[PDB]
Each structure stands twice: as C-alpha cells, then as structure tokens.
Amino acid sequence: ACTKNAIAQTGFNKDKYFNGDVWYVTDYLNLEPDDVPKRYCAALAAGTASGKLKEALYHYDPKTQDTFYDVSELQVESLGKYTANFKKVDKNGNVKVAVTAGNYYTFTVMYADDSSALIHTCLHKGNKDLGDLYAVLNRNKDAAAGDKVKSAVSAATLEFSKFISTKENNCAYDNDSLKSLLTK
Ligand code: HEM
Ligand SMILES: O=N[O-]
C-alpha cells in the first residue's frame, strides 16, 4: 500500500508541464521491495485535449519485452495533484481494457522546470497491493539528472543514491505514439 502524501511544487506551472510533449523516466524509487522489476523503462506525454488534462503512458520491460500503453484523463485534487483513471490501449489508441473504478493512479508533481521533474505516483489496480513510486523525469531521453531536480529530491528528504537508473537499459521509446495518444 501507499504511505506518502506527496507535496506538490509551490507555484507549479500546469500549462508548461501539460504542454503535449514527452517526459522520459530516467531514475525511479519504489518504496515497496520487489514491487517492480529492477530493470525497466517508462515515458509519458502530458497535455490537454478539449480542455481536459490527459496523460499517455508507455511501459517497456527490456528483459521480457512486456510492453503496454495507457491513456488517462486527469481529475484535479489541487494544484499539481491528480487522480487518473487509466485505459489500456495499443499504440494506436485502440482500447484493450476499459476504464474501471478502482483502476486509477494518483500523480503529484513535486518539482518541475523546463527540462526536468520529480513526481510521485500511487497505483491502484484491482486487488493488487502496490506502493509509492517516485520518478525523475527529463525532456531528453536518458539525460543525466541535473542539479535542480537532484536538489528537489534532497529537499523532499529522499536520497538520490537510492534511485534506480533506467538510462543504461536498452530501451527505445515511441515518442510519436505517445504524443498522438493524448487525444484518445
Ligand atoms: C520506471 C518507472 C516505472 C516502473 C518501473 C513501473 C512499473 C510498473 C509495473 C511493473 C507495472 C505492472 C503492474 C501490474 O500489472 O501488476 C506498471 C503498471 C502501471 N503503471 Fe507503472 N511503472 C513506472 C512508471 C509509471 C508512471 C510514471 C506512471 C504514471 C504516471 C505509471 C502508471 C502505471 C499504470 C497506470 C499501470 C497499469 C496500466 C494498465 O494495467 O493498463 N507507471 N508499472
Ligand atoms: O509502477 N507503476 O506505477
């Protein structure tokens, strides 16, 4: 289960974050042991469509090849803090698993600037018992974490040395599909 009430960035700029562009996960920290594979890759696009906040997600396991996409409409809890019902889709936006109650994640943007972000997410999926996940994001694939986001990790009282890097995994990203999915 999740245990953290993540605090959103003071002065979070939603229009800049939800601009339709892609964010790559470069480093992550799951608070629950063995909750996720130690080698993994993920990216998301965040944008608006008809005034609705949307995210499209991409997960890729570089070992098993398990690959999936999701689309979510985000509902606002407060500035920088959202609740998202996800539907699993193929890369084209075709629905594979419909939205259902109890299938949702929370999403909190703890820090963001032009090129980087620190987020917290808590995933709820059926009767699975999942824990908190922090992720360092960058606009550039596999970019080393800069001083601003690393300082934000510290300011959140987290130890960046504990984060697991995705940068060394052989991962490819379909950034074009992520951007197109925002409308789906
Ligand atoms: C490298 C970072 C991440 C890792 C290692 C990771 C790991 C995983 C794993 C292992 C699953 C499968 C869970 C299951 O089916 O039992 C999963 C599903 C999921 N994750 Fe992540 N994740 C990451 C980043 C993210 C982010 C940033 C978000 C939200 C912004 C997210 C949202 C979701 C959602 C919505 C599902 C379920 C999708 C579906 O079943 O259709 N993940 N993740
Ligand atoms: O571990 N996916 O939120």
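Going by Swiss-Prot, the residues shown for chain A are 22-205, listed in order.
According to its header, this structure was worked out by X-ray crystallography, 1.5 Å.
Cβ atoms are placed via backbone N, Cα and C, with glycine included.
Here the residue is the original one, while Swiss-Prot reports the published mutagenesis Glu76 to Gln with the comment Stabilization of the ferric-NO heme center. Sequence-distant contacts of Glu76 (mutagenesis position), defined as residues of its own chain at least six apart whose C-beta falls under 8 angstroms from its C-beta, comprise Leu65, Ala66, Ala67, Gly68, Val92, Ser93, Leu95, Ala105, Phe128, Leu203. In the three-state DSSP classification, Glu76 (mutagenesis position) falls within a strand.
Annotation for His80 (heme binding site): same-chain Cβ neighbours under 8 Å, separated by at least 6 residues, are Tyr61, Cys62, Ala63, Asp87, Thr88, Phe89, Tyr90, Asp91. The annotation heme binding site is assigned in Swiss-Prot to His80.
For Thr142 (mutagenesis position), the count of additional Cβ atoms within 10 Å of its Cβ stands at 19 [all protein chains shown]. Here Swiss-Prot describes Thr142 to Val as a published mutagenesis experiment; the accompanying note says: No effect on NO-induced conformational change or on pH dependence for NO release. Increased NO association rates.
The DSSP secondary structure for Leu151 (mutagenesis position) is coil. Residues within less than 8 Å, Cβ to Cβ, of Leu151 (mutagenesis position) and separated from it by at least 6 positions along the same chain comprise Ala22, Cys23, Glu53, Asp56, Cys143, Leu144, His145. Among the mutagenesis entries in Swiss-Prot is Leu151 to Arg, noted as: Coordination of the heme iron center and inhibition of nitrite disproportionation.
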